[PDB]
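Asks: After the structure tokens below, expect a handful of questions from me.
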Amino acid sequence: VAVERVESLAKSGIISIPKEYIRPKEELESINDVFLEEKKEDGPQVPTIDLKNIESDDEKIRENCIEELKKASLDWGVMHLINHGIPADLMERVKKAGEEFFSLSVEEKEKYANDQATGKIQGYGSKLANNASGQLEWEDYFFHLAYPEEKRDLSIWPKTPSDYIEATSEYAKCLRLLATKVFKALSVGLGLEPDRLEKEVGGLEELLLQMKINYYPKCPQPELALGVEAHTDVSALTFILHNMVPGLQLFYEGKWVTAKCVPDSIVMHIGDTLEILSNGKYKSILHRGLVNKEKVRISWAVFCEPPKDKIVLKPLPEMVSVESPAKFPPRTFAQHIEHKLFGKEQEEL
Ligand SMILES: O=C1c2c(O)cc(O)cc2O[C@@H](c2ccc(O)c(O)c2)[C@@H]1O
Ligand SMILES: O=c1c(O)c(-c2ccc(O)c(O)c2)oc2cc(O)cc(O)c12
Ligand SMILES: [Fe+2]
């Protein structure tokens, strides 16, 4: 087999993109210039949710924060979090380290190559075509488990820059504390005991944080490709940092909305795992990512996942009734991923 990286392809001297990267005719109509889209301020916009008072001693103010978070989660399921408690300089260090790793030559990065055939899903990679369509997306990435610390395989983590492990480790620990805060507020929002949702997704012991650095090289025909296809996240929550190059779009009320770049914020997505547990109340929104011909875009997504086999995910009893039937059948996290991949494979077949 050939190992083709999109960064290599982007630098190979091509004029047009290979056919495998061109989206189906029906999808091309919704793809426009990301910079022109980012400038548009009409239509619904991704909400900015202020978490400053999420754990305030002042009850009215705390409840107001919880309600705003709850409301954004039932409606959009995605938002720009501000005053989230993660130090701004730590986030800049994490991004700088990721930028430095991706600036290494493809050859240096191949020393970290993943190997799906032997189950080595961590490391440097690019999505291999996995259905009859043969469709590929315009991005390379680096994926690794980031937390808990005892479950990490540090040997696969970038050794250049020298501070990648230190920075990424601190960031994951900070995000783990923020996930607890969020899970609690979302639990309260559904009328559940504060510790309910985090317990249901594994708690401190089994919830995993996976880091995925998404690298989107410049594209010569950005109107014909997607950096990441339309999808919903399978996690419980996802927290993402960006390098201020636009690209994230959200499918809201039947239209693709472009996310604006809100300084110092962290994008947070409610994922399929919480949507399933809340019986459809909290929303896992369909989203995608655009590429462009002017600037390399990079994002850092941390997925908070339940244990893949140990928990059977299904709507919580409290969220189901005669009048509110279960909107999802029971599946473990692995089974859910397989079902989404299976439905797509059958679709393309
Ligand atoms: O490779 C993948 C993957 C993985 O390797 C490890 C992991 O822990 C979770 C994962 O999740 C997969 C997935 C599938 C369909 C989706 O809609 C989605 O959001 C995520 C993904 O393809
Ligand atoms: O959206 C997701 C995604 O893209 C990937 C991923 C991981 C490894 C790969 O090799 C890859 O091609 C993709 O993992 C995820 C894990 C989650 O818990 C939730 C997600 O939403 C994703
Ligand atoms: Fe996503």
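Since chain A takes its numbers from Swiss-Prot, the residues it shows come out as 2-350.
The way this entry was determined, per its header, is X-ray crystallography, 1.8 Å.
Any Cβ shown, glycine's included, is placed from N, Cα and C.
From Swiss-Prot, for reference:
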BINDING   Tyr142, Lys213, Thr233, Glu306, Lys341  substrate binding site
BINDING   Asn215, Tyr216, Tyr217, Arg298, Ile299, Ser300  2-oxoglutarate binding site
BINDING   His232, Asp234, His288  Fe cation binding site
DOMAIN    208-307  domain 'Fe2OG dioxygenase'
MUTAGEN   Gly78 to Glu  In tt11-2; no accumulation of anthocyanin
MUTAGEN   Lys128 to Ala  Retains two-third of the original activity
MUTAGEN   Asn131 to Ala or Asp  Retains two-third of the original activity
MUTAGEN   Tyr142 to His  Retains two-third of the original activity
MUTAGEN   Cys220 to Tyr  In tt17; no accumulation of anthocyanin
MUTAGEN   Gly228 to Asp  In tds4-1; no accumulation of anthocyanin
MUTAGEN   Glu230 to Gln  Retains one half of the original activity
Asks: Could you check which of the recorded positions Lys128, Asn215, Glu230, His232, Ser300 is the closest Cα neighbour of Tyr142 (mutagenesis position)?
Replies: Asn215
Asks: Using C-alpha positions only, work out which of the recorded positions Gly78, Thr233, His288, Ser300 is nearest to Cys220 (mutagenesis position).
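Replies: The answer is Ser300.
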Asks: By Cβ count within 10 Å, point out the most packed of the recorded positions listed: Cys220, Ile299.
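Replies: When each Cβ's neighbours within 10 Å are tallied, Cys220 tops the list.
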Asks: Return the member of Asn131, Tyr216, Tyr217, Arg298 nearest to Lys341 (substrate binding site) in space, with distance defined Cα to Cα and candidates limited to these recorded positions.
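Replies: Comparing Cα positions, the candidate nearest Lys341 (substrate binding site) turns out to be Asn131.
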Asks: So if I take the recorded positions (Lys128, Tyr216, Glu230, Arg298, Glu306) and measure from each Cβ to the nearest atom of ligand 2, which come out below 6 Å?
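Replies: By the Cβ criterion, which requires under 6 Å to ligand 2, the hits are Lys128, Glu306.
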Asks: Could you tell me which of the recorded positions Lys128, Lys213, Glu230, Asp234 have their C-beta within a distance under 6 angstroms of some atom of ligand 3?
Replies: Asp234
Asks: Return the member of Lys128, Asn131, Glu306 nearest to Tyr216 (2-oxoglutarate binding site) in space, with distance defined Cα to Cα and candidates limited to these recorded positions.
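Replies: With Cα distances computed to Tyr216 (2-oxoglutarate binding site), the winner among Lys128, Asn131, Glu306 is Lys128.
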Asks: Taking ligand 1 as the reference, state which of the recorded positions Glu230, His232, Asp234, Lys341 have a Cβ closer than 6 Å to one of its atoms.
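Replies: The qualifying recorded positions are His232, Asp234, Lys341.
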Asks: Quiz question: given the recorded positions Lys128, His232, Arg298, which has the greatest number of C-beta atoms lying within 10 angstroms of its own C-beta?
Replies: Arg298
Asks: Taking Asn215, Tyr216, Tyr217, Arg298, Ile299, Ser300 as the record's 2-oxoglutarate-binding set, what's the max Cα pairwise distance in Å, rounded to a whole number?
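Replies: Between the most distant Cα atoms of the 2-oxoglutarate site, 9 Å.
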